[PDB]
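**Q** Sharing a structure, written as structure tokens. Questions coming.
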Amino acid sequence: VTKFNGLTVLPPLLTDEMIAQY
Amino acid sequence: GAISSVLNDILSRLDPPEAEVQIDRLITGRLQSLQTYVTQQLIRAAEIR
Amino acid sequence: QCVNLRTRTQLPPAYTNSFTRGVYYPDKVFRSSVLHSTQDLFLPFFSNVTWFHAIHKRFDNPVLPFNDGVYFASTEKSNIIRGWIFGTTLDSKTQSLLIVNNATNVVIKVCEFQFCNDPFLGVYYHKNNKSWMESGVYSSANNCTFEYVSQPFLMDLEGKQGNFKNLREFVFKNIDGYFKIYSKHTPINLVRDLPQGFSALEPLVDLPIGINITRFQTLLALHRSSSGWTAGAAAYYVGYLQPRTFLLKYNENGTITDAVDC
Amino acid sequence: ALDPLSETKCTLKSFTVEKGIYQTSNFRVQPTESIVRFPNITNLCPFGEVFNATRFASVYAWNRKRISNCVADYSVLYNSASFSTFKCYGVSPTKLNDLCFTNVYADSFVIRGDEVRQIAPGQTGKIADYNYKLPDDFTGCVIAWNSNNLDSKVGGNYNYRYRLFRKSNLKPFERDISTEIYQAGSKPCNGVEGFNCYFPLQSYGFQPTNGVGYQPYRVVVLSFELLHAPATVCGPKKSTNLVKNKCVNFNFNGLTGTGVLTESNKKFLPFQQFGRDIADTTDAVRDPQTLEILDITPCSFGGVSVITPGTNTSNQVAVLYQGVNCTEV
Amino acid sequence: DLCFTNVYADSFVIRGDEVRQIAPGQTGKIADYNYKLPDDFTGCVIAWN
């Protein structure tokens, strides 16, 4: 699988390392 | 429907009797773009639910 | 001046197929690796462009219009084109434009030029000190305020062997009075009367004259060892523009790479 | 307006705050200095041959004058009310000194007192149907002053002419100086004086004893575009040195923004003044004086959230800044 | 039928060329030096030769 006029992207709570441990 | 697309273009050229007319056509045109984006993101959240 | 040259003959309107050349920069804004569309006065793709020539018993110098724009393309070897003539009614009634290069500077003279029946620039004095000097085009010009001179350069007019490596492309258009001129020089490998490749034109000069122009003309470099001269070896083309939109594919360097007709 | 604990209470509208996170406001980074820049020009525009001329041109046989590459003192003729008619609709007349334009197009002529009001964009009249009318994109306004004491002669100033009749309608920015006769009736006059064929050229009967509707007015229309191209002529502004590594408000011949100014490291063309991205925002700015190209990157970003426990337990709170590196803060 | 708190009566004198220059938000010769009206002008004008 594959802008600064008030737009923002929030990071998720569960990262990619904690999903693979579940 | 305004004279320009830049808020600094209308403010630095026109008079404040006229500047309240062209800005009103820009706030109304840009508020409908946000109401379409929020409503479309709210229906897409129901598919991912 | 009043007597037409010996080489006047009627020629049939033969045409060829211009494939993809004729794309230019429509705005002054820099882009990088984007795909942007622009509605501008462009040349259509895969259209019929008129083929003209010039030899020592044929010469094509007609009176052609200016309403749909001129796409001027010429490939030469010894710089036989000595400029252009732009005008509306071709006398001293209104403003007429004149382009003549003296191999150091191109001058832009917009005055009330009184033209003859057929203008010519003949090159003589074959013994020594040629210098391609200025010489039966007009007789009188006055009551004008438009004078302009360009930057100095040094352009060659000698006889070179091999393939036709001096290909010149020109676009003349005046929107809102601003007469803009595009130019691009690229060496090509000519096979039979047509170029191939992809190269965009760059702007040269933009002057706000503001004169209604309906016709145009060019000047040739003649030779002689009114009717006593004889024209040289040259070839040129002339087309028309149409207001159609196009696509402009940019690269990482910041120039036009490809274009798709809409 | 004192602490972030009570600042959450003006958003949630409550005196007891449940634990969690709450978005309150955003950042606002102040700029320090203003950057202005204009190319070096010292010439004065030919205003003496426009307003202070003895004789003028005619409205029938007008000639548009071009003026460029100078500086315009618009604080002597626009401040002083030494003119009879001066109204302005599209340009604010108080601040022509800092906005810059490419070229001004002036037409010096005279008309009567009943003809200075009927010249307007989109409004018809005796000038707007046969002599001259303005298009819809006209940006500018007019200077008009009464001149009955000097232009009017005792026997009639017959140096000036104007048109009465025209067989067709005007299109904008065109000159018609043809002497073709008008055919109003069915008989072909073919340029000969007769019935229903009148001579459209008429001289002015300028006399100082006439009415105010026929009094002569020294008028001039001025046409110029506002921020459509790289500009050449504007008023007496002052220069300011270039400051880097700080986000400020820059004014590069009208291109106004707010952001840091770093050096550019990409390919550019000698006939390119600015660069834009896919989002149609300015990314690079050409310097009018030096041969340098800068980069545009904005500041004043990020959101502010307040992490707090319940107010029933304690009152120690914290604050989290969203998505901003706090080395600058 | 509609009444207000305080009527501010301000009397002065001008010429006949200055009667159009007194307007809310309009720049004029009488406005920049002597008497201008703001955007909150609520009233009107009585004049006589």
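By Swiss-Prot numbering, chain D shows 292-620, in order.
The backbone N, Cα and C atoms fix where each Cβ goes, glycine too.
Swiss-Prot documents D:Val483 to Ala as a published mutagenesis change and attaches the note Increased resistance to neutralizing antibodies. Listed in Swiss-Prot as a mutagenesis experiment, D:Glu484 to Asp is described as follows: Increased replication in human TMEM106B overexpressing cells. In Swiss-Prot, a natural variant is listed as D:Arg408 to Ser, annotated with the note In strain: Omicron/BA.2, Omicron/BA.2.12.1, Omicron/BA.2.75, Omicron/BA.4, Omicron/BA.5, Omicron/BQ.1.1, Omicron/XBB.1.5, Omicron/EG.5.1. For the natural variant D:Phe456 to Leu, the note given in Swiss-Prot is In strain: Omicron/EG.5.1. As a natural variant entry, D:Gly496 to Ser appears in Swiss-Prot alongside the note: In strain: Omicron/BA.1.
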**Q** Which one is it: of the variant positions D:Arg408, D:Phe456, D:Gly496, whose Cα lies the shortest distance from the Cα of D:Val483 (mutagenesis position)?
**A** D:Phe456
**Q** May I ask which residues of the same chain, at least 6 positions away in sequence, place their Cβ under 8 angstroms from the Cβ of D:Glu484 (mutagenesis position)?
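**A** Result: D:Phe490.
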**Q** Return the residues near D:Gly496 (variant position), defined as same-chain residues 6+ apart in sequence whose C-beta is under 8 angstroms from its C-beta, sorted by sequence, else 'none'.
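**A** Set apart from D:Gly496 (variant position) by at least 6 residues yet with Cβ under 8 Å, we have D:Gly447, D:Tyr505.
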**Q** Do any residues at least six apart in sequence from D:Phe456 (variant position), in the same chain, have a Cβ closer than 8 Å to its Cβ, and if so which, in order?
**A** D:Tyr421, D:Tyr473, D:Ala475, D:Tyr489, D:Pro491
